[PDB]
Amino acid sequence: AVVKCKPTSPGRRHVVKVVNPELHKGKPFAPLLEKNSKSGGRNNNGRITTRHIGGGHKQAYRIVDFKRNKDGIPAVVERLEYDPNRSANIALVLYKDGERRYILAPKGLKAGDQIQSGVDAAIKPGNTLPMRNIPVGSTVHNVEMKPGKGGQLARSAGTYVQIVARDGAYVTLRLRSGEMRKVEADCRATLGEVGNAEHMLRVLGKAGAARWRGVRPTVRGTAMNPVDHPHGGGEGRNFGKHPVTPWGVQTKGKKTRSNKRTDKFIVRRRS
Amino acid sequence: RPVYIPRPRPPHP
Amino acid sequence: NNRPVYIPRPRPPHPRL
Amino acid sequence: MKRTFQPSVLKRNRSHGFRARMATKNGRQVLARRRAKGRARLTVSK
RNA sequence: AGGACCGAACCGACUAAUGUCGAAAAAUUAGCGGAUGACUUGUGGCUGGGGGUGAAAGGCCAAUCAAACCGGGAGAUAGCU
RNA sequence: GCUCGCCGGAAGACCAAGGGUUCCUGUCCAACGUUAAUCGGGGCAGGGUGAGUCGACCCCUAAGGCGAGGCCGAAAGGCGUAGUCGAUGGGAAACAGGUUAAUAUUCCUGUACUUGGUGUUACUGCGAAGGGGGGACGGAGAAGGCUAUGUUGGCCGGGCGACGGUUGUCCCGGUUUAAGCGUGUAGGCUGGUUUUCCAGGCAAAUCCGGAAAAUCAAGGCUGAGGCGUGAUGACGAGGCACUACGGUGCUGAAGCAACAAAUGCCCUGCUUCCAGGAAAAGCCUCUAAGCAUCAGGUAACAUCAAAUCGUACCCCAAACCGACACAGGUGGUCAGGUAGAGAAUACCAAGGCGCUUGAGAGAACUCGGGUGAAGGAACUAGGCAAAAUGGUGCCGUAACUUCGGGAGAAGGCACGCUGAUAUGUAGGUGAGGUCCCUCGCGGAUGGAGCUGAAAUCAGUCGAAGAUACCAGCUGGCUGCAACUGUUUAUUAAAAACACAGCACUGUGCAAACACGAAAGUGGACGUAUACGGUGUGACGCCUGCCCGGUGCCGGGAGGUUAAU
RNA sequence: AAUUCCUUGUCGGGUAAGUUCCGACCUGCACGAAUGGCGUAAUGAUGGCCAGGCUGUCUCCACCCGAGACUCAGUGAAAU
């Protein structure tokens, strides 16, 4: 649910909060937890490789089962939990054999729901089947690049892909970016759409909200001196230059895809 | 000359 | 006898331009 | 007025100690040079 | 509940006077801002010089920075004093 | 030695870091001390640091470092697996009193506790780098139960007093006692027990998880404080006997109750919120290999062991960092009385100090302050600086507005002391007795005693009752930036930077991009409701025309065009 | 106008007197719509202007309390 808080003080006027009443109010499942040390954008050389990363709340890592290899074992959704590492909420599911696991929660899940994996599975949302057995035109999420890889597409909140055609051993999918990609029919996919579709309606309100989310301030190139950025320099906000990245590459409409290896699997590009 | 034993002696507060 | 290790840094009070 | 030098034995030893010099070849050359000069103190010894 | 309010510790340095061979190679006195946070702080780590880091001033990187320090090329060169 | 003054959330008492004998005694005054010096953190000599329980060491691990093989690299070398290091974190155990010129939770007295080896006795399956549990964790907020501690009364000892009064509801001092052991409370958490079964826990499992039934409704875990013992012990005001006259020895009464009360404990609790809040070992538990007349484990007793290193002294400072015995800087713990909302402020206790040049005089002028006739910004670039306002309760409070604000708007009224209501109220706490008791740290009636606001009426004193310290100047128009925030350490704190929001653009995941001759790493254990770059900068109305030129994207008719 | 040379543009408000400030006109040297345009409550150790109170800022200084300055004793510098 989307709630607009009253402007009792500056910093709350523009805050829009997303509250999920069914989220679990308690500690997560300890056996599936792991420490997640922050990096601050530094690599093994200690240099900043990605800018505007650093600080933020400590967050642990939840081992989310993307592969979904438990074939033929019915499972029950114990509860839904908030995952700090993802935009989408995760669901703790207990299998009939006494094993608990974490999975991405599609839009339709609720406590007590039944989910099944493997080819011998129903069509209700939350079940994972090879894309060969998935009827054409259905909506799926958590699609696999290669058999057994795990699942990489449509993983954010409120994301999905469309199955448009199936030729031979390959299947064509329309991604959220409007791009058509050709994938092997052996790859697994999860029926339904990723939940928490209202995650995009938040606004964070103030500067501190983005600050404790792990994001550091961004400094414009114009504000910098010539020695630091290709922009910058001059008196009185002079630009007189084509927009470029800090390292000289021309941004603002220059294509940077240079693979020549996966192009065979691309049917259409973004428009 | 050089002393090399700066061991800690913390008296209970 | 000993060169002062520190040399104070002055200022230009009078631009004299 | 906080000054530049804030002593700390652990940091001094782990930074300029004898074992720190021997870790790298550049440090080994530093010791080699100071042996040649005949310095009494090869390094900062606790 | 709050990057909420007043206000000590704590952090910072807007104004004035004193001090400029000072008590001090930026301080003191009287006021002044923040003070549950984008806060502050102890200990220990990581990033090394055409490089680092920078809520971006050409700022900071051991009282030194439009290219640190030490040694070397080196008795550089100087139509100049 | 007697007065005076200063600090008293410190200028007191403790540490950590850092110093490295500055500690104590004897002796000396050359140099050192911003003066003298018999003195000293100075010189010389001697003395002083006592641990199974404190800490280090040690077991475990975070960031990170190193790194057998390995991958990569002209060489040097880079990265990294298994491993091994790395406390700023987790892991067994002691308190009180006394004593030295200088050490003590280390020495002595008293009373305890922890982990291992060996031996004896009675039982028994033991057995891992393997499995499971536990360790194990955020912010804010509120109440309850407490204690440290404080105040008063009672009790004990002493006093009745150089200027009037003071045997009295008067004055002064004391009224302290630990760890451990036993009991188990306020509070918090969770439903227990038995049986059967299961491709789950990289093998197995009596353990964990899951599924079934029968049974009871309780059990179990955690837990401050209190109460007994510890302790007919220690301590104890004071008194008495000697003083190398510094101090030593002996003796020793009372040692209770009520009220108030923490930032400390119950509480790693509870209730809420989104930003969702370490790891591993110690410990408990289950088994594989192996052995089950063994070995090993459990329970009790006896004995042995607990090594090595630090232990002085300073530690907001004359001993550390600033060249100095430098108006600076330096992390943590304890932190009393009166007034006060308070760790502010004033005056004080314990305790510590008067800051290592003095004595005179009482010019100009400088510095820091006090007061001021009449006027009241006429000063000046400018109300700079000063002056002024300043608290509590009640009444009252505009334009504008995003409906939250503006606002403490502005502007008025009363504040002392005494008596009465009421031989201190409302409230808080709550003894003894009485009745029950699923019977003790229990539940009702009850109010003794103690504590104690706020208000009204009357009276009364002063020029002044928020009397000292402490403690907003206010209002109107207007430019810029939405706001909190950040910045030129050491002349610029701003309209600059950032900001939430907005848009464009790139990126399909061996992602774009960045650091790297490369391996590899970050992006991200994320994947388009995501990530990077760029510009603008909350919110409301919006954001027009132009594709010539230069970029960017797409095209292919034709021309030109390298290596070969 | 943070933009305007001519310029103290012109008129009005405020003052006895206003190159500042506020309002209006447009002859915009040389504003202009995300290197964004125009408004905007709240906020600001932000720029400018006005009013009340308040005052030694001032007319115009006077006295007083302390630390130096001055004399005596001890120690004893510096730039040039």
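Residue numbering for chain A follows Swiss-Prot, covering 2-272 in order.
Heads up, header says this was done by electron microscopy, 2.4 Å.
Cβ from N, Cα, C; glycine included.
Copied from Swiss-Prot, the annotated features are:
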MUTAGEN   A:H230 to Q  Loss of peptidyltransferase activity in reconstituted ribosomes. No change in rRNA binding or assembly into ribosomes
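Classification of A:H230 (mutagenesis position) by DSSP places it in coil, neither helical nor stranded. Sequence-distant contacts (6 or more apart, same chain, Cβ under 8 Å) of A:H230 (mutagenesis position) comprise A:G222, A:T223, A:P247.
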